[PDB]
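All remarks here apply to the structure that follows.
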Amino acid sequence: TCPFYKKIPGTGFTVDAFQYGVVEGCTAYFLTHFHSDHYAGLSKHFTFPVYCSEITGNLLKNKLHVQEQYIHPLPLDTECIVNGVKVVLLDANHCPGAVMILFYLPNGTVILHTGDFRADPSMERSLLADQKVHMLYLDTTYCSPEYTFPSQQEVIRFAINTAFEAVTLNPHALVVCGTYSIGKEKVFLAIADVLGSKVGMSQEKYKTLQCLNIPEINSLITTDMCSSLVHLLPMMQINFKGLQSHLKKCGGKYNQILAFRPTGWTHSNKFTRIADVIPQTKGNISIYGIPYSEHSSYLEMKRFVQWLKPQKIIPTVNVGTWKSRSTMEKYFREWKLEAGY
Ligand code: NI
């Protein structure tokens, strides 16, 4: 059945709740972003109103074939009325089209649902600065102090410098980057920009990227693999067997692969700096795992919450075990006693 942390009290609304059939009492289904664990259940047969960003609405129409009459895209940073209730969509700093949702309840309660997000100090100057938020539905993916990672800018500098040095040493090296969802497009786009190439990819993945409103995208991507020296493959193929196989397909144009796997966190982060990352190598194939995150680190999450000072926190991630729930509640209390709210 639909869990309580997907329901907005005092409304008929749900958030990211498309896999439970008809939720009793729901008049509007919100979708924060186009990742499968959140859209699970949507299709061309859905006949209730879906509220989302413009970019998420492009993906619902083109990838899932949801009918246009049920897609309700909203502009960001704009007060809108939905079924009698004031709402605002804010940029979540996650994947393209991802939003947080502010609900202004008729009784005066204000609720923020973060969806999935990577907290940033820039959020402290959005429309959130303008009123008090009482309840926070929080993306707690990395809510434990072991989870440190570098800035996105530091990680992209590493990737660009590594790829440019390798290809300038060997002009017959191919660069491959893994993907299994939208998000993390800066990794492959930044590397292709430094090398003077388009990114080559499957027709399915090109279609997906063409829904994202990225400026000048026709200049950066292609389905012609032969004209490209940065290829995108499924994340599952980013291993020695998959890569050796791909190299065979390129017909002797290339004699070396340098591959990137943009993971979330990996426990090389508890010890190793970005400067010190090394690949796994077999023969003429090297694979780099780079810690490019689109979720908050522990410290980024803690700063956002201590700034916002909510009266009540409802976690939305890691909620399935009692030890995870109790650990998280302990951190929330620490933060509140340190900051004084
Ligand atoms: Ni997500």
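Here Swiss-Prot sets the residue numbers for chain A, with the shown residues being 700-1040 in order.
The backbone N, Cα and C atoms fix where each Cβ goes, and this holds for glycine too.
So that you can see what the record holds, here are the features copied from Swiss-Prot:
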type	residues	note
MUTAGEN	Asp838 to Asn	Impaired nuclear focus formation, reduced interaction with PIAS and increased sensitivity to cisplatin
MUTAGEN	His994 to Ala	Impaired nuclear focus formation, reduced interaction with PIAS and increased sensitivity to cisplatin
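Here the CA atom of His994 (mutagenesis position) lies 8 Å from the CA atom of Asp838 (mutagenesis position). Around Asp838 (mutagenesis position), taking its Cβ as the centre, 23 other Cβ atoms fall within 10 Å, counting all chains.
If you take the C-beta of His994 (mutagenesis position) and look for same-chain residues 6 or more apart in sequence within under 8 angstroms, you find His793, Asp815, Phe816, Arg817, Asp838, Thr840, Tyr841, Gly963. Reduced to three states, the DSSP call for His994 (mutagenesis position) is coil.
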